[PDB]
Amino acid sequence: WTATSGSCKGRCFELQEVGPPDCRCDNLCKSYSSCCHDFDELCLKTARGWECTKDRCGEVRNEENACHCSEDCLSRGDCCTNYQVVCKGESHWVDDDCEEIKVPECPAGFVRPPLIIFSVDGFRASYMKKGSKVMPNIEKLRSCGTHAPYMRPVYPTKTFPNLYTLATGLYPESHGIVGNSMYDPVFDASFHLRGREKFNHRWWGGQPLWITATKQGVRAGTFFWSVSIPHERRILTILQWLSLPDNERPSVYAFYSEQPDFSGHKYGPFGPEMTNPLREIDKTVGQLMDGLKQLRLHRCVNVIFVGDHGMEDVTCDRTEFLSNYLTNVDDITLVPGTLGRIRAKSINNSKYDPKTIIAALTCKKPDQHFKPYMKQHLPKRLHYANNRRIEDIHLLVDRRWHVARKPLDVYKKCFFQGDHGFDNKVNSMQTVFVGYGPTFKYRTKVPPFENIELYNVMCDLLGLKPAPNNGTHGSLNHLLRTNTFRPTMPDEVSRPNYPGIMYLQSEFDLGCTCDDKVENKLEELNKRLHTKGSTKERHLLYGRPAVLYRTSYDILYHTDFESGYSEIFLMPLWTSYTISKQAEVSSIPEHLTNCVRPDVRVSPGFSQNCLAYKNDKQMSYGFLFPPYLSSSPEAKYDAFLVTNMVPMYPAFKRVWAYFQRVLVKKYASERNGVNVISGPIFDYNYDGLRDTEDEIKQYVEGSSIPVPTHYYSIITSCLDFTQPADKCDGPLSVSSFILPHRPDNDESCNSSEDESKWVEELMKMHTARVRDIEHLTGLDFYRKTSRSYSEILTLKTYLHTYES
Ligand SMILES: *[C@@H]1O[C@H](CO)[C@@H](O[C@@H]2O[C@H](CO)[C@@H](O[C@@H]3O[C@H](CO[C@H]4O[C@H](CO)[C@@H](O)[C@H](O[C@H]5O[C@H](CO)[C@@H](O)[C@H](O)[C@@H]5O[C@H]5O[C@H](CO)[C@@H](O)[C@H](O)[C@@H]5O)[C@@H]4O)[C@@H](O)[C@H](O[C@H]4O[C@H](CO)[C@@H](O)[C@H](O)[C@@H]4O[C@H]4O[C@H](CO)[C@@H](O)[C@H](O)[C@@H]4O)[C@@H]3O)[C@H](O)[C@H]2NC(C)=O)[C@H](O)[C@H]1NC(C)=O
Ligand SMILES: CCc1ccc(OCc2n[nH]c(=O)n2C)c(Oc2cc(C#N)cc(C3CC3)c2)c1F
Ligand SMILES: [Ca+2]
Ligand SMILES: [Cl-]
Ligand code: NA
Ligand code: NA
Ligand SMILES: [Zn+2]
């Protein structure tokens, strides 16, 4: 209940939220149906429109006008944004040459440059180039400020998950807005875009920027605008707040446009109808910049022009129907569209079975435009699993398509030509970033980066300490002129042991055999040197990874590779090796097919054994440093050490062998040498974080050998490919993957074909940031390069997408 009989007189767009049942006058009151009786009259004036004309100049103030052109409007702070242009011979900001803003140029009483976040819904990255002719204001921000050619949104590429990621620096699984639609089973409550339900605090985790600012004594304008407030009024309100006195004035502001997303859904991303919406956004930007210019703030304010997601071509006829797949279609609930989420229709139905639903959805039709996953099997780069609101069964839908339950859902709900939501690496989903102002760089292009990184920089821009978040603070220092955040490398927690030869062959009873009894002071001093690390600068090119948790591990050196071997998990945490352009691939000799060799540096009790793999009918093994890439027949023996062995399902060994035999060498050819760091990942609780030993759900049968959920590789080389990977003077180039360790290749519909037809496709889908591998392993990579730490942080956030 609201006592709407109070008044908005002198309260229009007040910053405090007034408590029920007293009537509100804030930019949220419309959404709560709680505005005072006179809110529209007083706070939503429209009389005479939004622009000054010559004949209004020097008018007598008339308080009913939307905005003013009277001589007193500047001190009142309520001129039309074009007042100075029309009435005072000034130029529009867009017509002014851009000139570097070397220092903030702020009016007295401004303690720091204010930040204005201009957020646009559905603004696809390619609009910056393709619409540049109709967006002169936005083109000026982009060209004169700092811009990325695109910015990567988060999955799902939907509005609220992405806006709240911008706000919090968190993945949707952590902030809680995991879709525009959600069921929370703990609260037994549903989230929808309609009504006031979405406003309930329980949906929104983490700490958004406006709360971060408030808690630390920086005042914030309100980030949510009711849909019925016109954009001209949003801009006027922000400009009015900016003329508040010092003590009362916010330092951070947000504007929001529902366009171009609204039209894009109707017309498709490049419908001819889309030019108008783009012009209109540009005009709104021009209003803001003109208004800042009037207030003498245009060389003071940092402006961020930022999108939430793009827009793809999607039409009703491109829908897959679960009714064509499932017999039981009425026993499921489906969240539909550009992603699918499935759960049981009724939690009383114990004939519900995820295993049979998944199997009925898997490679059933030759052109099938979606792929089913248990959420833990989704590419780790998506970070879309660790929340009770994410259903176990997920459908990744091909770009340009929808999934729906039954045909009737689509015609009793073509009425649309655009949509978004797809995998966040899809080009049509990429969105925009431009920063303009004293703290941003001048005329600077920066590589694409992920929207999860922005919260940190927004905190930097405002002098705030960010709340714990998923950005990597310092990874975007290259966007900034000043206010950089200079992180230190984390300290190593566990120091390695360096074991020498400590065990005789006969102390081992591993049930392994090797035909290795095939054997000089020339060639033995040499082998000893290798085992002492004489070739380590070749194979360990960026220093040893630091272990950031308490554990017990051994550094093991070899001619061809170096490893950090965990006595806890009985396998390497990491294995590092360099493969030059000239390296040659060989096979595993016939006599060495089943060769496994005890490592005389490591006790029996801290070794795997071959009996375990013989007895486990589901589990085989592979090796981390590939025997195929041995530098000599004698070196090959090192590759068969029990300390280089890792448990692998036969199905996964298909993938791994092809990567090791064929791809590594292909990457070395193309990249002029690669350095490879490979290892296991244990994430049984799918939280994106290294499991502790007591979190492991599966072992090689009868043993203490833990089964990895994933295997990773980090493949580094010289960004200037004229330099070989092992003699690189400059910046580095990286690609990584985190391949799921699965007992079948059901994910790959073409997997009965030759590995050359499907394995690299799998790998690309499981592309990763080095940073994702750091979280999953507790390791810190690139500790010793000649590069700046911020640059290394940027490298670590890099994602190789394979989009064109
Ligand atoms: C991306 O960035 C974020 C932020 O840095 C990372 O998330 C952090 O990860 C930490 C580890 O997972 C986690 O730490 C835990 O905090 C628990 C206290 O939780 C509350 O307080 C925080 C701080 O303000 C708050 O943010 C939390 O908010 C969560 O929950 C609310 C309501 O449910 C949501 O609104 C909100 O969205 C958020 O949910 C998300 O996280 C939770 C987990 O917190 C998930 O359940 C959701 O799926 C969702 O993703 C909370 O209100 C604390 O209790 C934990 O401590 C346990 O474990 C340690 C082990 O060292 C031990 O000392 C304790 O004994 C304790 O164990 C006891 O409880 C166990 C579990 O019930 C039980 O089994 C034991 O027997 C014990 O009794 C833990 O320290 C931190 O909360 C989050 N922060 C956020 C914001 O999500 C994220 O990891 C990053 N991702 C990647 C990939 O890098
Ligand atoms: C850059 C970060 C950012 C910018 C703009 C944001 O909304 C802008 C917005 N106006 N009107 C509208 O329909 N939309 C989506 C935003 O989302 C929210 C902000 C607040 C607040 N305060 C509250 C909510 C939930 C719905 C109740 C969401 C957001 F996080
Ligand atoms: Ca984990
Ligand atoms: Cl959704
Ligand atoms: Na076996
Ligand atoms: Na298959
Ligand atoms: Zn949309």
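Following Swiss-Prot, chain A shows residues 51-463, 468-573, 576-591, 617-885, kept in their order.
We read in the header that X-ray crystallography, 2.0 Å was used to get this structure.
Each Cβ is built from the backbone N, Cα and C atoms, and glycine gets one as well.
Database features, via Swiss-Prot:
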BINDING   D171, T209, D358, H359  Zn(2+) 1 binding site
BINDING   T209, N230, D311, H474  1-(9Z-octadecenoyl)-sn-glycero-3-phosphate binding site
BINDING   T209, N230, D311, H474  1-tetradecanoyl-sn-glycerol 3-phosphate binding site
DOMAIN    54-97  domain 'SMB 1'
MUTAGEN   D171 to N  Abolishes lysophospholipase D activity
MUTAGEN   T209 to A  Abolishes lysophospholipase D activity
MUTAGEN   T209 to S  15% of wild-type lysophospholipase D activity
MUTAGEN   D311 to N  Abolishes lysophospholipase D activity
MUTAGEN   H315 to Q  20% of wild-type lysophospholipase D activity
MUTAGEN   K430 to A  Impaired secretion. No effect on lysophospholipase activity
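A Cα-Cα distance of 6 Å separates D171 (mutagenesis position) from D358 (Zn(2+) 1 binding site). Fewest Cβ neighbours within 10 Å among the recorded positions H315, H359, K430: this applies to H315. A gap of 2 residues interrupts the model between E573 and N576, whose Cα atoms are 10 Å apart.
For the recorded positions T209, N230, the ranking by surrounding Cβ atoms (within 10 Å, all protein chains) places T209 first. In terms of C-alpha distance, the listed recorded positions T209, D311, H315, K430, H474 place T209 closest to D358 (Zn(2+) 1 binding site).
Comparing the recorded positions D171, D311, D358 by how many other C-beta atoms lie within 10 angstroms of each C-beta, the top residue is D358. Residue annotation for 1-(9Z-octadecenoyl)-sn-glycero-3-phosphate gives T209, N230, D311, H474. The furthest Cα pair among them is separated by 14 Å. Between the CA atoms of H359 (Zn(2+) 1 binding site) and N230 (1-(9Z-octadecenoyl)-sn-glycero-3-phosphate binding site) there is a gap of 13 Å, rounded to the nearest whole number.
Every protein chain considered, the tally of other Cβ atoms within 10 Å of the Cβ of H474 (1-(9Z-octadecenoyl)-sn-glycero-3-phosphate binding site) stands at 30. Annotated pair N230 (1-(9Z-octadecenoyl)-sn-glycero-3-phosphate binding site) and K430 (mutagenesis position), C-alpha to C-alpha distance, rounded: 21 Å. Taking CA atoms as the reference points, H315 (mutagenesis position) and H474 (1-(9Z-octadecenoyl)-sn-glycero-3-phosphate binding site) are 9 Å apart.
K463 and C468 flank a stretch of 4 residues with no modelled atoms, and their CA atoms are separated by 11 Å. Surrounding the centroid of the Cβ atoms of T209, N230, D311, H474, where the record places 1-tetradecanoyl-sn-glycerol 3-phosphate, the chain contributes additional residues within 8 Å, namely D171, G172, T207, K208, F210, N212, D358, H359, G475. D171 (mutagenesis position) falls within a strand when secondary structure is assigned with DSSP. Residues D171, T209, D358, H359 make up the record's Zn(2+) 1 site, and a Cβ search at 8 Å around their centroid adds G172, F173, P203, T207, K208, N212, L213, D311, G357, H474, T485 from the same chain. The distance from the Cα of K430 (mutagenesis position) to the Cα of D311 (mutagenesis position) comes to 28 Å.
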